Each structure stands twice: as structure tokens, then as C-alpha cells.
Amino acid sequence: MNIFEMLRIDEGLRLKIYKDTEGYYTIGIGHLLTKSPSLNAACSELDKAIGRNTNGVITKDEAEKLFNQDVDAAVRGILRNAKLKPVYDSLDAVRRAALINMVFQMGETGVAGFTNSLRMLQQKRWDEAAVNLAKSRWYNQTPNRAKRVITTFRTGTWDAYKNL
Ligand SMILES: *SC1=NC(C)(C)N(O)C1(C)C
Ligand SMILES: [Cl-]
Ligand SMILES: [Cl-]
Ligand SMILES: [Cl-]
Ligand SMILES: [K+]
């Protein structure tokens, strides 16, 4: 297991434009295209991202290319953020993947707002952090995914992704 395999489980793989859990147009392995309700806007974002006129459908190689860029962007967002970077630096590699997962799903600004959870993670108070992380819109709206990510923070193991 690694961050790529973890996010591939959590986001799935779909080669045609679809709507994500929040109703937003998305493609590939959780590549958000736009928050606009306009399918035409989503299609224009897709063509710009891929560099060709798509019919709303991409190949698996194209999906994996966007995915690599998106994982990279999540890491860069963590490293450039004054609240996320010290927490990331304090974590082991498994828990770092858990943080990248959150940033991939919610963005740098959203995760940086989890001030109390981030403090508990920096303190390595894993059970307390797990309780605090669940008191969130994130957990209530995507509880099975959030439970997997939280278990990863709680244990520092890949147990929540093993039989998946
Ligand atoms: S991509 C795309 N743009 C329009 C609105 C024409 N679509 O119906 C697609 C094929 C999803
Ligand atoms: Cl892009
Ligand atoms: Cl330490
Ligand atoms: Cl709490
Ligand atoms: K998804």
C-alpha cells in the first residue's frame, strides 16, 4: 500500500465525466473538474486539462496522468501551507498518506482549518485526534472513507485498506 493505491481505492476509476459525492463534475481517479453546474464548463475544463478535444471520455493512461499531477499538487499544497507543513513533517510515512488523502479530497485551505485535529496529530495523541476528526462535516458526509482515513491516523498502519 501507498498513497496512490490508497486514493485509487477511495476515489475509484471512471473514464467518463460523472458527478462526485458532492454533486460536482469529476473524471478519472477523483479529478475534480469544476464546481459549476454547467456540463459545458466541465467539458471545457477537461479539454484544457488533457490538451485535446475530448468527448467527455478519456483513456486510462490519461486518467493516471491527471492522478499523478493531483497527488503531486496535494503534496505541494501541504508543503506551502504554514499550518499543514509542520504537521506533515512531524508524521511517519503512513500517516503522511492520510493527510495527503484529506487534502486531495477537501483542498489545502479546508484541511488547514482543522486546527484542533492538527494540534492533536502533532502531539501524537492518536485516539483523541481520531475522536476530534469525526466531529466534522467531512465524516458525516463520507463516513466510510473518513473512517478509513481516521483509522490510518489512529494506528499508523494500512489495516483499513488491506482487504480492499
Ligand atoms: S464533454 C461534453 N460537452 C457536452 C455538453 C456537449 N456534452 O454533452 C458532453 C459530451 C458531456
Ligand atoms: Cl489539471
Ligand atoms: Cl516526534
Ligand atoms: Cl474532541
Ligand atoms: K470519486
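Per the header: X-ray crystallography, 1.5 Å.
Just so it is clear, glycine is given a Cβ too, placed from its N, Cα and C backbone atoms.
According to Swiss-Prot, the protein has these features:
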type	residues	note
MUTAGEN	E11 to A, F, H, M or N	Complete loss of enzymatic activity
MUTAGEN	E11 to Q	Complete loss of activity
ACT_SITE	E11	active site, proton donor/acceptor
MUTAGEN	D20 to E or Q	Loss of 99% of enzymatic activity
MUTAGEN	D20 to C	Nearly no effet on specific enzymatic activity
MUTAGEN	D20 to A, N, S or T	Complete loss of enzymatic activity
ACT_SITE	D20	active site, proton donor/acceptor
MUTAGEN	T26 to E	Complete loss of activity at neutral pH; covalently bound substrate
MUTAGEN	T26 to H	Facilitates transglycosylation more effectively than hydrolysis; covalently bound substrate
MUTAGEN	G30 to F	Almost complete loss of enzymatic activity. The enzyme is destabilized by 1.5 kcal/mol
BINDING	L32, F104, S117, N132	substrate binding site
MUTAGEN	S117 to V	50-fold decrease in enzymatic activity
MUTAGEN	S117 to F	10-fold decrease in enzymatic activity
MUTAGEN	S117 to I	500-fold decrease in enzymatic activity
MUTAGEN	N132 to I	5-fold decrease in enzymatic activity
MUTAGEN	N132 to M or F	2-fold decrease in enzymatic activity
Listed mutagenesis positions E11, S117, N132, filtered to Cα within 10 Å of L32 (substrate binding site): none
Candidates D20, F104, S117, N132 (recorded positions) with Cα within 10 Å of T26 (mutagenesis position): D20
Annotated recorded positions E11, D20, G30, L32, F104, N132, filtered by Cβ under 6 Å to ligand 4: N132
Lowest local Cβ density among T26, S117, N132, which the record lists as mutagenesis positions, within 10 Å: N132
Residue among the mutagenesis positions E11, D20 whose Cβ has the most other Cβ atoms within 10 Å: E11
DSSP three-state assignment (helix, strand or coil) for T26 (mutagenesis position): strand
Within 10 angstroms of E11 (mutagenesis position), Cα basis - mutagenesis positions out of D20, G30, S117, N132: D20, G30
Cβ neighbour count (within 10 Å, all chains shown) around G30 (mutagenesis position): 21
Filtered recorded positions, from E11, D20, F104, whose Cβ is under 6 Å from an atom of ligand 5: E11, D20
Recorded positions near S117 (mutagenesis position), in sequence order, restricted to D20, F104, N132 and a 10 Å Cα cut-off: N132
Among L32, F104, the most crowded of the binding-site residues [Cβ within 10 Å]: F104
Local backbone state of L32 (substrate binding site), from DSSP in three classes: strand
